[PDB]
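A short write-up of the structure that comes next.
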Amino acid sequence: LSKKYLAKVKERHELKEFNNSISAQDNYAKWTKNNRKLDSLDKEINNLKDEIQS
Amino acid sequence: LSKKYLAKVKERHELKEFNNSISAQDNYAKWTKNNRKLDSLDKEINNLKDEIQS
Amino acid sequence: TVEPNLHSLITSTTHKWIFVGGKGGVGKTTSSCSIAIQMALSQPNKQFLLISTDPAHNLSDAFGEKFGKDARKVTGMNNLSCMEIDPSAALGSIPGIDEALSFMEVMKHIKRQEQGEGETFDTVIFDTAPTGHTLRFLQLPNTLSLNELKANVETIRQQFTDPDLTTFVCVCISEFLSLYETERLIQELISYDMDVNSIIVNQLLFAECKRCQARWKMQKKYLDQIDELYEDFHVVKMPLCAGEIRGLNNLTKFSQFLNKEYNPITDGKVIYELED
Amino acid sequence: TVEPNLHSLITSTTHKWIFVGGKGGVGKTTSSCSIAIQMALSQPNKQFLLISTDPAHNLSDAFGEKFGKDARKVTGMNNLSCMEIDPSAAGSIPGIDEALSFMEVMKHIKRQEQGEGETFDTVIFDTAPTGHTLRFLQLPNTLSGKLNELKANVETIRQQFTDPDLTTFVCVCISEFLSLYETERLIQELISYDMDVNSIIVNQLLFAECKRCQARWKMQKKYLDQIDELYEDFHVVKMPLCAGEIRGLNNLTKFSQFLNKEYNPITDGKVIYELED
Ligand SMILES: [Zn+2]
């Protein structure tokens, strides 16, 4: 299971760095969807983390 | 002393109603100074109130 | 494709509450008024109440007529009632307290306006404060777990959650800073389980001097982006009439474009009218 | 009548921390940059750092060059360094979150100083679009071995932001009721904190002398008349609306001047057309 967890963080971390490197002002649509998705992964993680907490 | 306290609240209450009845948008300068003053009286009061609390 | 207007809402038969938020100088106060005005022309057999906690009594500035603490009909119409009040005045550093008791007081005070009256309000519109919406109280009971309060909250929360009962209209302009905030808003609103499917974009020039045919550019720029990013929302696009716009006539006159999507090509002559 | 410019500040020789804030679309990011550029040109033997926690990297946008987590120089200058970072990345009481947040920035600013070898004289804070985490300096009051560990630190920052000679806050705003209202709301807050603020920048003015400008102007002028008799004791710099966006060191510099030598349409009208290309 922790093997799925790790799989996710790469995604989150990688997608953050990507969004970090884009003109949020010249690519607004893209920047946001990416942010939404970014937020999405944050929540999928903790659901995981907490399982693992047992 | 409470006789000064009461003296104030009239001021506060009366000034509020006045400000309430003015175009804050068409008399911005006036509206604000009045609001400042309004805020001023709120604080002079509690200094009083708390004395009386004894 | 989702109709680019507010016709669905302006003709609702389930909506008892309609909040209307948006931080910034966003022509929002004119937006709340248009909506209120339009519903009341589309459902006369219904009684609409438009309230403000804005303590500069904007609803008054807008109509150019002086409302107050007791619901009062707009001179010019027989189902639309403005009310301007202030909860703080009428009214433990926990997050949610102030907001709850406040709004709470509002409602208590709306019902007073209904009982002692005799006649009663169908659908009420909230023109959110210039210092933001108090809607954080929606999530009070959660961070909660005295109950006399948590009990009242729930009763309302239940009712603000039902998407047929209540929705929130977002106001905004075609600008990075504004939009950014608007999205941030939508996130929070959903954090709450609050329906939101409408976005009013004000002030667009549609420019077909030389500051206009430049400012238009960015507007049109970000417009394209809104388009790619809220497909599932009705987002009404609104014109910018020169100078201030207030007065039940004018207000009414301009409120139409929340109904039938303002089209510059054709609905053009109506914008010179309001610019005089 | 206090000088309607920022010349006192752009030449100050005591200020270590200059906050710049104001909500709304108020051409503020161009304000943060202008000020920063302007000091850099009036104190070369000094090092300036302009930082932003805006997660949309507005500093890069404004400069049209790509800054980052590590203090770096603006291409075209040698004493002005930009930095873009994100505190949130690196007990629901009021004050905590904001305090640690800022705290961490300070730590991180010093890192950019030691590991480097050269140090920053005066940093300019472009406050976040969600507004200043500045509530945190009233924490001591409204406020467990790790507890004091914080409050103590906080006091050490506060001690410094409290001193009118060391740190002031510039307000950015436009000549519009909603903004203006909000500004004063802000100034009160700032004062509630014993934070110095004696400077207001008013952007986007038309000074008009089509037919939609000469109408929007009336309002602007209208509220101008109000500011004038409501902040006598403030330097309030009034600034022109260049047509369209305005970025790039060159341009940013060319515009930044009107914070120093107050703008003037009758005369200085020639320059504004220069940026309108
Ligand atoms: Zn124009």
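We number chain C the way Swiss-Prot does; in order, the residues shown are 4-94, 131-184, 216-278, 285-352.
Heads up, the Cβ atoms here are built off N, Cα and C, so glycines get one too.
For C:26-33, C:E245, C:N272, C:315-322, the entry in Swiss-Prot reads ATP binding site. In Swiss-Prot, a published mutagenesis experiment is listed as C:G30 to R, annotated Abolishes ATPase activity, leading to secretion of resident ER proteins. For the mutagenesis experiment C:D57 to N, the note given by Swiss-Prot reads: Abolishes ATP hydrolysis. Residues or ranges marked as active site by Swiss-Prot: C:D57. Among the mutagenesis entries in Swiss-Prot is C:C285 to S, noted as: Prevents dimerization; when associated with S-288. If you look up Swiss-Prot, you'll see C:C285, C:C288 marked as Zn(2+) binding site. Experimental mutagenesis is annotated in Swiss-Prot for C:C288 to S, with the remark: Prevents dimerization; when associated with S-285.
Here the Cα atom of C:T32 (ATP binding site) is found 10 Å from that of C:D57 (mutagenesis position). Ranking the recorded positions C:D57, C:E320 by how many other Cβ atoms lie within 10 angstroms of each Cβ puts C:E320 at the bottom. C:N272 (ATP binding site) sits 7 Å from C:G30 (mutagenesis position), counting Cα to Cα.
Residues C:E278 and C:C285 bracket an unmodelled region of 6 residues, and their Cα atoms lie at a distance of 12 Å.
Of all the recorded positions listed (C:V29, C:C285, C:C288, C:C317), C:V29 sits in the most crowded Cβ setting, with the most other Cβ atoms within 10 Å.
In the vicinity of ligand 1, defined as a Cβ distance under 6 Å, the following of the recorded positions C:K26, C:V29, C:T32, C:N272, C:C285, C:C288 are placed: C:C285, C:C288. Cβ neighbour count for C:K26 (ATP binding site): 23 (other Cβ atoms within 10 Å of its Cβ, all protein chains included). Rounded to the nearest whole angstrom, the C-alpha distance between C:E320 (ATP binding site) and C:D57 (mutagenesis position) is 19. Using a CB-CB cutoff of under 8 Å against chain D, none of the recorded positions from C:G30, C:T32, C:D57, C:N272, C:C317 qualifies.
Of all the mutagenesis positions in the record (C:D57, C:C285, C:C288), the one with the smallest CA separation from C:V29 (ATP binding site) is C:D57.
31 residues are missing from the deposited coordinates between C:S184 and C:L216, whose CA atoms sit 11 angstrom from each other. The Cβ neighbour count for C:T32 (ATP binding site), using a 10 Å radius and every protein chain shown, is 22. The distance from the Cα of C:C285 (mutagenesis position) to the Cα of C:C317 (ATP binding site) comes to 15 Å.
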